[PDB]
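Engineer: A single structure is presented below for examination.
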Amino acid sequence: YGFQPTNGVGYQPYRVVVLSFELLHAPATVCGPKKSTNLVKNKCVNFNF
Amino acid sequence: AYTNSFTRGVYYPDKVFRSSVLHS
């Protein structure tokens, strides 16, 4: 590419980043910034582990 | 020399517990 500053859009350079989330078969890894909390047994509950 | 394995080289294909279950 011979890039030059006086190029019409669609010929100017764009930077690209491709994030690819993969899930092999480990025990866990990085994730969003949830919050986590306590747990209780013997009660119909809505859980996220 | 060469030799004969009999029933050797079986590994757990992954995590996930499991009990009596002829799993394929």
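Here chain A follows Swiss-Prot for its numbers: 495-543, in order, are the residues you see.
Determined by electron microscopy, 3.0 Å, according to the entry header.
Just so you know, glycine gets a Cβ as well, placed from its N, Cα and C.
Pulled these from Swiss-Prot:
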MUTAGEN   A:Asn501 to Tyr  Increased binding affinity to human ACE2
MUTAGEN   A:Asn501 to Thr  Reduced host ACE2-binding affinity in vitro
MUTAGEN   A:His519 to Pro  Increased resistance to human covalescent sera neutralization
VARIANT   A:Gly496 to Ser  In strain: Omicron/BA.1
VARIANT   A:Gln498 to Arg  In strain: Omicron/BA.1, Omicron/BA.2, Omicron/BA.2.12.1, Omicron/BA.2.75, Omicron/BA.4, Omicron/BA.5, Omicron/BQ.1.1, Omicron/XBB.1.5, Omicron/EG.5.1
VARIANT   A:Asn501 to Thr  In strain: 19B/501T
VARIANT   A:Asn501 to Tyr  In strain: Alpha/B.1.1.7, Beta/B.1.351, Gamma/P.1, Theta/P.3, Mu/B.1.621, 19B/501Y, Omicron/BA.1, Omicron/BA.2, Omicron/BA.2.12.1, Omicron/BA.2.75, Omicron/BA.4, Omicron/BA.5, Omicron/BQ.1.1, Omicron/XBB.1.5, Omicron/EG.5.1; May enhance affinity to human ACE2 receptor
VARIANT   A:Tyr505 to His  In strain: Omicron/BA.1, Omicron/BA.2, Omicron/BA.2.12.1, Omicron/BA.2.75, Omicron/BA.4, Omicron/BA.5, Omicron/BQ.1.1, Omicron/XBB.1.5, Omicron/EG.5.1
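Would you situate these features in the structure and describe their surroundings?
Structural biologist: There are 12 other Cβ atoms within 10 Å of the Cβ belonging to A:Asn501 (mutagenesis position).
Secondary structure from DSSP puts A:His519 (mutagenesis position) in coil. Over all protein chains present, the Cβ of A:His519 (mutagenesis position) has 8 other Cβ atoms lying within 10 Å.
There are 5 other CB atoms within 10 A of the CB of A:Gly496 (variant position), with all protein chains counted.
When secondary structure is read from DSSP and collapsed to three states, A:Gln498 (variant position) falls in the coil class. All protein chains included, A:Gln498 (variant position) registers 8 other Cβ atoms within 10 Å of its own Cβ.
Packing around A:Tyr505 (variant position) is summarised by its Cβ count: 11 other Cβ atoms lie within 10 angstroms of its Cβ, all protein chains included. In the three-state DSSP scheme, A:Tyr505 (variant position) falls into the coil class.
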Engineer: Express the distance between the Cα positions of A:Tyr505 (variant position) and A:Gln498 (variant position) as a whole number of Å.
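Structural biologist: On Cα coordinates alone, these residues lie 9 Å apart.
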Engineer: Cα-Cα separation of A:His519 (mutagenesis position) and A:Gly496 (variant position), in Å?
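Structural biologist: For A:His519 (mutagenesis position) versus A:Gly496 (variant position), the Cα atoms are 44 Å apart.
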